[PDB]
Protein chains: 2
Amino acid sequence: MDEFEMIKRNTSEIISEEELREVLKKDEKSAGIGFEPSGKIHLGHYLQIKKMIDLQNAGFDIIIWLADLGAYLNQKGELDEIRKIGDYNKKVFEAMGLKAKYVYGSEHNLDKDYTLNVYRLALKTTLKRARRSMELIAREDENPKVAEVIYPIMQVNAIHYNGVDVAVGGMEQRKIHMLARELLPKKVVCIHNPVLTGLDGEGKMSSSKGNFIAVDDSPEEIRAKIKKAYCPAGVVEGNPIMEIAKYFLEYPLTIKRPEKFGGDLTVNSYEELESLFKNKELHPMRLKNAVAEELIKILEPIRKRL
Amino acid sequence: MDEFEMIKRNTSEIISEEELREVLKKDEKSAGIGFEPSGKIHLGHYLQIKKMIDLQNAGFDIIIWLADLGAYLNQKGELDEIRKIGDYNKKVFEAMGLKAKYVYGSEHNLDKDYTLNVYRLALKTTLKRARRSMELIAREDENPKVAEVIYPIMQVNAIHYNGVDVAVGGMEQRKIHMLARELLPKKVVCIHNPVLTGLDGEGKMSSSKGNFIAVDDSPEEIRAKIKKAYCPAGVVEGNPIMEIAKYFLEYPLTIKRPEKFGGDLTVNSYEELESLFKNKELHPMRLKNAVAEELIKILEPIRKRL
Ligand SMILES: N[C@@H](CC1=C2C=CCC=CC2=CC1)C(=O)O
Ligand SMILES: N[C@@H](CC1=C2C=CCC=CC2=CC1)C(=O)O
Ligand SMILES: [Ca+2]
């Protein structure tokens, strides 16, 4: 199906494709993703919002859950300062061309009936299971707090509370979402997107450890950031520059180079770019320059609307 | 930038890319291709019309030259019958969605001023050169006729007469088009498309040999013809089914396969299809069936309007 192909494109996994095919037959359907409000919104966020846009075009009503209370339980600061960031994040997400219901957790996460359901789920969730679900999400702490195990069941309940057919997130959301499928009466279809590699080649991209491209970065910031990113010749796996070409660039694409080096390169797909680089037919710096300029031409509509 | 990329896509050569860029700067610009009227219009023809549609979307005015007199000089029968076939070809080309100025050669090829220029060019064209330009075009004849060397002079003059900036044709047209660049006062930009391999892998796709997919073939004939086409596992060069996937199918596309043979296959681009087939991750059967069904869904709007 056309819709199914467009949804699956560039996903790490769908749990399950069979169930997703059933959701697509319905007349009304909805999908939700949530984010701990972040000071800088980077390509990691943009990749996921792109996936939410795909669902919108397939007839899904979209909810964005700004998990300000979740960020609080995960030691990201005080609530009023997280709300300020969440307002900015809502600004950015609309600039990406997503029109969705933007909901703040704290405005719904503390009502009488929501809280009781969290405690019902706490009866259903083992500590071991809750601990393991936060392995990739919990901010480091040498004395892990009780708030760390309340966080995942709150995320399970938002899925229940939102009534969505589809839950979207990064692969690090895998085990929390697997919990929601067991504990909630309705099984939710889970779409997980890949984790972007940081520009310095060490771990994922993230607001902390400045190894990211923000969607509102200036053309000068993007070039410099990409100029010095991790990118060994002939190396595709773990290469953040190739990931950006795979997930954000529009094809066909032209690499201009003098005839002394081969002449201009018309690249009709990402796979053709992968072949050129693997065969050392394209020097890393010419790769970086082209990707940076393309990215600038892709993030420009976002910059203007902000 | 994007216009040039769309024009160059799936061409064998452009003579020259530099000149083509100057053409794109003009407010008005025109392109011409001509066809000896053919009883069966097959994918070989469709490939070329697709390229004319690409030029149209880049701001080119399009001229289709139905070469009834050329087909006459090339031993295709009576002039009266050839013209009728050109009428049918004009319908087919319109059914392909090309809105163009359709011209019949004989309605222009016999005017006194046209003929006099034919003879001007005949002074400038050596016999050996005109004969060489027809190596791949002339119907086989062990007693070659004078009509064989008048044919290329008429095609050279049609370019001049049409006043086009761009001349389009198959790679077998390249010696004639290179002749026109030498003889005419203004160098014309030549865009050459590849020669499709016939379904039996034996040669070009020709109605004359019975190894083609007609754009009005029924789904049965398409399936039957493709089911028994040349398509060895792992062989891309010279494989007509891979060429059809390269030049006609829309990517990304999904190949349906049972889970005992891996499950559904998402193919982001032809280059990925190449890698999969080259490495024998996709069996010829699955390739052939997918190509036949996509092709059926591609030629179907053409089939109805006839
Ligand atoms: N785990 C997500 C943050 C989210 C949440 C946090 C707490 C509670 C409820 C719902 C949530 C939805 C998304 C991340 O890693 O940003
Ligand atoms: N040479 C092309 C057919 C064409 C022509 C043939 C004869 C005369 C004049 C103009 C032509 C324009 C295109 C082919 O090989 O089919
Ligand atoms: Ca602005």
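Sequential numbering from 1, following the chain as shown.
Using the three backbone atoms N, Cα and C, a Cβ is placed for every residue, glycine included.
According to Swiss-Prot, the ATP binding site annotation covers A:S207. Following the DSSP three-state reduction, the secondary structure of A:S207 (ATP binding site) is coil. Counting only same-chain residues six or more apart in sequence, the Cβ atoms lying under 8 angstroms from the Cβ of A:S207 (ATP binding site) belong to A:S38, A:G39, A:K40, A:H42.
Listed in sequence order, there are no same-chain residues at least 6 apart in sequence whose CB falls under 8 Å from the CB of A:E107 (mutagenesis position). For the published mutagenesis A:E107 to T, Swiss-Prot gives the following note: Confers specificity for the non-natural amino acid O-methyl-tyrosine; when associated with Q-32; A-158 and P-162.
Annotation of the published mutagenesis A:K288 to A in Swiss-Prot: Decreases the rate of aminoacylation more than 200-fold, without effect on tyrosyl adenylate synthesis; the original residue is retained in the structure shown. For A:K288 (mutagenesis position), the same-chain residues that are 6 or more apart in sequence and have a Cβ closer than 8 Å to its Cβ are A:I226, A:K227, A:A229, A:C231, A:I241.
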